[PDB]
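Before any comments, here is the structure.
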Amino acid sequence: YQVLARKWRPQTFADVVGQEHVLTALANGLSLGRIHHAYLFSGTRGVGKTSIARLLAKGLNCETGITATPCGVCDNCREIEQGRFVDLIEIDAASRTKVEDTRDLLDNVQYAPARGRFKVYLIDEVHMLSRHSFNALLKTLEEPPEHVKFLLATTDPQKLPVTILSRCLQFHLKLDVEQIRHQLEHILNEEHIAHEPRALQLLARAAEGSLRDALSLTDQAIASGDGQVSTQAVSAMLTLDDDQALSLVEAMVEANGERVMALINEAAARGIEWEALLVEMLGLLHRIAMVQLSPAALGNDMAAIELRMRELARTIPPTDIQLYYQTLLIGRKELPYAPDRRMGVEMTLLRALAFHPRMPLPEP
Amino acid sequence: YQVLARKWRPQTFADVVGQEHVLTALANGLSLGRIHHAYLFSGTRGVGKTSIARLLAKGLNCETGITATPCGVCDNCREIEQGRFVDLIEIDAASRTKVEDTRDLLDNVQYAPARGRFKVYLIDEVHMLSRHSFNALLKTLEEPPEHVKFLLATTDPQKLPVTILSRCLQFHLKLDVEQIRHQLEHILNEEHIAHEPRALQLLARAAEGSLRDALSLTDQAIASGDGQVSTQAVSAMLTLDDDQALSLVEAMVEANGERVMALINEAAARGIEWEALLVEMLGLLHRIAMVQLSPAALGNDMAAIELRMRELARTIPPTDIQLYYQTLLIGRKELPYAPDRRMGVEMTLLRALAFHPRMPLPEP
Amino acid sequence: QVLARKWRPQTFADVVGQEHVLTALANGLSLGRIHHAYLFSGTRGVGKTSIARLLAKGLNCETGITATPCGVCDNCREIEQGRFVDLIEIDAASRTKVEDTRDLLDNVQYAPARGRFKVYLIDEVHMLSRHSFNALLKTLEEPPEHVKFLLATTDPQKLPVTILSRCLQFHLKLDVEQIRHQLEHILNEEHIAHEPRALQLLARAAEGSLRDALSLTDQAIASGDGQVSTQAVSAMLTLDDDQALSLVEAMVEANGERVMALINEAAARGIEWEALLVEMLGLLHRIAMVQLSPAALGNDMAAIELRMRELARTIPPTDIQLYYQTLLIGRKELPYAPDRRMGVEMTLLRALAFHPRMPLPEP
Amino acid sequence: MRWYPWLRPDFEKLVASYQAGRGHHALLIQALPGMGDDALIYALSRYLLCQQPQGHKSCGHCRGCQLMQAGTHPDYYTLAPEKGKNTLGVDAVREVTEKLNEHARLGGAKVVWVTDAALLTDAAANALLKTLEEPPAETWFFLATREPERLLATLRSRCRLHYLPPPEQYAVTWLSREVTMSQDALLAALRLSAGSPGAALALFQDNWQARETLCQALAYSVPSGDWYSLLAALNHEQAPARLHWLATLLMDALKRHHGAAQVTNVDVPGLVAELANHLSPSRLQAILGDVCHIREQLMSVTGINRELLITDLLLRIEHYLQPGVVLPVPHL
Amino acid sequence: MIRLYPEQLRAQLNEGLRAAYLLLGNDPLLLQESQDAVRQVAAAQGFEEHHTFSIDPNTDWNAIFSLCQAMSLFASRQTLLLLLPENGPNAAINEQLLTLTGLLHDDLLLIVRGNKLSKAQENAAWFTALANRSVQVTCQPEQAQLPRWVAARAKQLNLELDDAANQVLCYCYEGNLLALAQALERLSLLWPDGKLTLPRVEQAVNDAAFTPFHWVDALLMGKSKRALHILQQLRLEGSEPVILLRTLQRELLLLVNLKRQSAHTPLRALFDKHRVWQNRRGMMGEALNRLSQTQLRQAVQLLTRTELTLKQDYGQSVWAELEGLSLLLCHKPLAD
């Protein structure tokens, strides 16, 4: 009984991944008793907006005192973590079915907390509050009781008016792919769940910058790989290894149709979107064209490839590169009109192969 | 009395073809009891989106218990496979005259299931729901009862607001030609019905990755070939027999015009699909081009025309073969703009004749 | 009598162009293999419902279940008239039905009054209101022996796979000449005066539908003299002038002045610019056919014969293709043009420039 | 909605048939914009919707005339396309079909009018036909369309097509009254409206001045090569109407290379000349098109950068002008 | 009408509260603070009621009169805030304002707020009426005083903000005063110390991890690495593609016109003429010097395709093209 996402909910500032200058600021303020009436947390859905707000509410209320290091044991900490604390009043302007809506809940703001130092209102997606209640929040911030704190959080800060932005301390939350992978690697290990290094990368890439997502993606990966997190089950949803996209061009400019077709059949067996493959090739030949005028053309994940591209950039004439770029360009346009999409590709390459500079086809 | 499209209508999760990973996914949850309140099934029309949605509801309400292996006999199972079940409400958001549009049927949601355990809601293409009944779904999804579950389908997942996508467990349903062909051969082999392999490939291509349609297509073929799925019964529902098509190609290359128009006229008699007569000729030209590269190129049923395909191959210059393929393609681009389909095809050919490389139409 | 009604095919023998789809129904009736439901597809106009009738006609008939229904029996007469007790017809497009599908589908399991079958012909089945729709599925997987379903729809895609799988669906696909040829045959046998270009204009106007082809032929007989004349036909629809040709003749000599002139006079008579381009393409085509087999000049085109052939022998086929191409293109870009006429001028001036031995540039 | 003078000769025979019985229950009028297409339909229906007509026109008193002057009437039916969309619906049609299937509330004739039949849904066409086949006794219809070819052949066969532009000499004189400008200009406007005197008139109501700005910019650029100077003249919400203007000038120069007598821009023959002088008939073709396709993306595509697109058109025009460049050829 | 700067308000407010305060400008922060400064001083007096009424070219005379009735029948100290239209007062508004201006007295403080009025809108009966009784606060800081403003704002936050650091903060968030203020406040939590040295500030600014302008500023023939970095770091701040294309376009078309004017006028005067040269000059010219008349062109086609690709399929992953576009502004292209 334990799902990784739930089991690794951060219990302290100390263990949230990489938002250092947000955490320090909050942690210093929490040690010097410097706390503003309201804080706005912004960032794409996924980063721990609400999650950091908890640890801060958790910080302001831990029975030990006001601290940057709440003990995860006292009742306040335990309840806030389970999200069932009297005083950590949590709203979500996002839904249409709340029992008593924000306006009603915000009405009693001046009522002292029933437990713990502060009454903390945590509102998700404030930019979604109906105007009826939004104004209720606006009035409260102009004159907020010293016993209440507003921990607001939003996906779209722009949509908020200056009226509110001027009355909160904004904190934006930025994750690095190699940052997420290291964390996935760790969670699985503590969970004794089998995994291949390539697999976690195919996931880290997938979840766009957010752990929340990586976790749910891995949870799905598990259920489909039935226990394991293998590149195959992970490549079942999130492929690129089977892609001769660069090895097809190599094979092309090298002239061994034998290989060129073998690649295409191989690719076919995997169910490729034929036009995308011609895009990958056209987008590659264009970049190799660029490394020939300036070597600073090697990218953020060009690394594995690096040597393979760098070899082409020097051993292939720019005239010939243009020639191949054109042949694949034309073959892309002709594609949807071919009798069959695979056929287009096969023939497009056969054209490069027929109009090749070195070793073109023979005739008696 | 039985058309394959019904006699092979998947009864079990095992009977469905190729979409292993979406079947496996539903297998786990139907075993572990991990049921999500909303299941989104995306992909082109023709793929088993609704079909796979049934076999889920067939294991949700089945009297044998929540199973991944439903029993085809219990009253619940039979009634589900017949479209009619008390709780399985099938709403098509693309219809203009429903008794009561989605907003009305969703009003009941909170109500109890009369026969089955769950009150399933199969909805095909929800991104086309009226903005009025769309919000009703939203309100019911944010907080859905324990008895109600949704099974959403769509042709375009992007026309669905992120507010909905995030609330469902999404599944993308992606078939290959020789994956349908192989299926059709098997099914025909088990029904003890005769057939010619080049007929099946045509039927396998006919339906584009749509096994429903492949069967529907195979039933017509049976009815019109009187018990046999023969190329001469099939080729006729759709496209020329590779000999009819092959002579055209030869006519063109020998540059004898009368013969060409004669084959076109004789062809019109058996009611062609003018677009098709171009396509088969293109592919035929394509295969001849390949064979001039690797004499091993020809497919297995091509053997009937293997001697002729091979002859052209060694006798006709690839340069010329490239022209014929281009002429005919460009001619396909034109086709909808030609004054008449049959005419576009005649003109495209009379061009190949006028621009023939070895001998062409003359003048004073 | 109007040739729209009087020629409703009475047997599959006289239906036009659906060859396979009838080879499967003729064999189906002959051997005795009739399925629970037939789903007929195709655009509006094609014989969908017409071929539907002929099916019930071959089923209910007193001479037995044959592909060859007697045209005189008491069943046939009543079927074709469109007034049969057992052949119930429900149009799903109408908002004023007496007892909507649900009530007419209520009586399903009941016996056939006159006949072997109680056939149900439903036109535009995808338009059916939901609560009756499933009622079919109660019957479809377990339908009585005496009932048969004939379905028709402009769009199959709007029919759930629950129904598309239980039925043996047929797609009904006509070339121009195919219609032209039938019209002729009807007018010959009917002893009515007709011209060649008329039957062409008439066929092309009916876009692949013999149904409409005849309905137009009937309004040509009423509007003009009781004669299907070019004058009448192009009176409902065409310039009825040698304009398309002379334009081609000018264009090919690189006369510009006259090409632009003709375009203007043309414009003054309110021509449909796309129709003009289409004629030119058609002319450019026959020419190339004449260059290949000199017998290609047809029927009312005897009027042009000399002019047409003169072009055939004087202009390079290589070129003739070039003009055709350039004009075709023109037709696509035609609505792209700021004005339909400037579109036509854009094109013809284009064929004049990209003219071997034509307009050249200067300082 | 203003009754022009040229609408009379046509209006004469159209009542002359509604009085003698020869009236055609379905009428399709084809006419250029601002040709008074508007006023002819309306003027005709007021004659048929009169309880006590005075001969050639109405009385003004009778229930018809009054409910007519009040607009709202139980026999007049305006079939405007669905508010919001650029097409008409199969629904609107059906609901007016059955609306006529019942007796006329004022006991007389019933009339229907279409804004533009070439804008309806394909299904909407057929849905309309069946009614013209089963004509409810003494009813009247009025179709109207700029382009009657882009209309279903089976449909345009049921109606009587009637061609509505008056001779140029008459249109110019009429125009000299509504605005004082050189006749030379007046004719240009007329020709830049396919002969429509109404649209011509509207060309002036500060448009013309805006058009003069364009020819001045063009006159600078043509000899100088700096076409990018037109940016100020073209980059404006009226970009499409302006691009079209620039096109007519391009056409003309093209026509002159072929020695074509007729020219739309008589307003500034000196321009079309120089233009034709500095630009080969090919170069001109090339530009004509880009101007053409680019004008369209501005009109069609929801919201591209008017600025970028045009800047691109402009700079691109200049590259066609450079020696050695291989200009474009139409597609498909 | 004492015309004054946001800083000058608190001192004036001490001498005596005036009849009306007009807050004319575009800065959200400046307007609000001045507004707050007036009211904070008023509520101290006895100004309990507060009101705000927004004038549109669409508002009825019946609304103006209805308001007058509200203000005139209320017996005690109250305040009224007129929110001027986005465009500014039109011909009609000048009258409705004028009617309101005649509703004043010592116990009815008027506050009008909007952007800067045009020298024309300033002759208007309503404006000239308050011209002896009221105070105008210009809420609109230029390149030279942006740093000065940051230093002033920082010093009141009890911060020792170094000059280089100050500049760093300025070159990042250039012009978004709300950002510079937050940043100063965040920077204060980071270093409770108070000592904002360049090393410290630099670390925290870079670590926080960019204006869509930094992409362009980088894209100006500056090495692609950092622009590609910023471009793929601009998808992490939630920046729409469309808003990026119109930032590139504006600076790109500007280069087009300038490169076009070599021998037309020496670079110097041209920059003044275009009014954007605000340090960007040396950078803009550095760009002009290595981008060929033709490169600049090609970059315009790409931007155009993208502009259409993004508006024709309405979801074709323009980002890719933005990457490809950023690559053209640094390397010599071909005719392919």
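Residue numbering for chain A follows Swiss-Prot; the residues present correspond to positions 3-176, 178-241, 243-368, in that order.
According to its header, this structure was worked out by X-ray crystallography, 3.9 Å.
Placed from the backbone N, Cα and C atoms, the Cβ positions cover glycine too.
Marked as ATP binding site by Swiss-Prot on the basis of sequence analysis: A:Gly45, A:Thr46, A:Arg47, A:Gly48, A:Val49, A:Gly50, A:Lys51, A:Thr52. For A:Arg47 (ATP binding site), the same-chain residues that are 6 or more apart in sequence and have a Cβ closer than 8 Å to its Cβ are A:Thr157, A:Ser213.
Residues or ranges marked as Zn(2+) binding site in Swiss-Prot (evidence: experimental evidence): A:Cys64, A:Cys73, A:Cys76, A:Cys79. Listed in sequence order, A:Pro72, A:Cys73, A:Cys76, A:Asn78, A:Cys79 are the same-chain residues at least 6 apart in sequence whose CB falls under 8 Å from the CB of A:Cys64 (Zn(2+) binding site). A coil conformation is recorded for A:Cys64 (Zn(2+) binding site) in the three-state DSSP classification, outside any helix or strand.
For A:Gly118 (mutagenesis position), the number of other Cβ atoms no farther than 10 Å from its own Cβ, over all displayed protein chains, is 21. For the mutagenesis experiment A:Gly118 to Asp, the note given by Swiss-Prot reads: In dnaX2016(Ts); present in both isoforms, unable to grow at 42 degrees Celsius.
In this structure, of the binding-site residues A:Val49, A:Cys76, the smallest number of CB atoms within 10 A of the CB marks A:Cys76.
Cα of A:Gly48 (ATP binding site) to Cα of A:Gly118 (mutagenesis position): a span of 29 Å. Those same-chain residues not listed among A:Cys64, A:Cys73, A:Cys76, A:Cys79 yet with C-beta within 8 angstroms of the centroid of the Zn(2+) site C-beta atoms are A:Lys60, A:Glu65, A:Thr66, A:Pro72, A:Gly74, A:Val75, A:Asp77, A:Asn78, A:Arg80.
In this structure, the C-alpha atom of A:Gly50 (ATP binding site) lies 24 angstrom from that of A:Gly118 (mutagenesis position). Here the Cα atom of A:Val49 (ATP binding site) is found 28 Å from that of A:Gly118 (mutagenesis position). The ATP site is defined by A:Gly45, A:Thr46, A:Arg47, A:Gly48, A:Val49, A:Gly50, A:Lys51, A:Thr52, and by the 8 Å test on Cβ atoms against their centroid, the other residues of the chain that qualify are A:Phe43, A:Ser53, A:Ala155, A:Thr157, A:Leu175, A:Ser213, A:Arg215. For chain E, the nearby binding-site residues by a Cβ gap under 8 A, listed in sequence order, are A:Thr46, drawn from A:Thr46, A:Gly48, A:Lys51.
Between the CA atoms of A:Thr46 (ATP binding site) and A:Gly118 (mutagenesis position) there is a gap of 31 Å, rounded to the nearest whole number.
The two recorded residues, A:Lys51 (ATP binding site) and A:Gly118 (mutagenesis position), show a Cα separation of 23 Å. Cβ neighbour counts within 10 Å, taken over all protein chains shown, single out A:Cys79 as the most crowded of the binding-site residues A:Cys73, A:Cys79. When the binding-site residues A:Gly45, A:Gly48, A:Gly50 are compared by the number of other C-beta atoms lying within 10 angstroms of their own C-beta, A:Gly48 comes out lowest.
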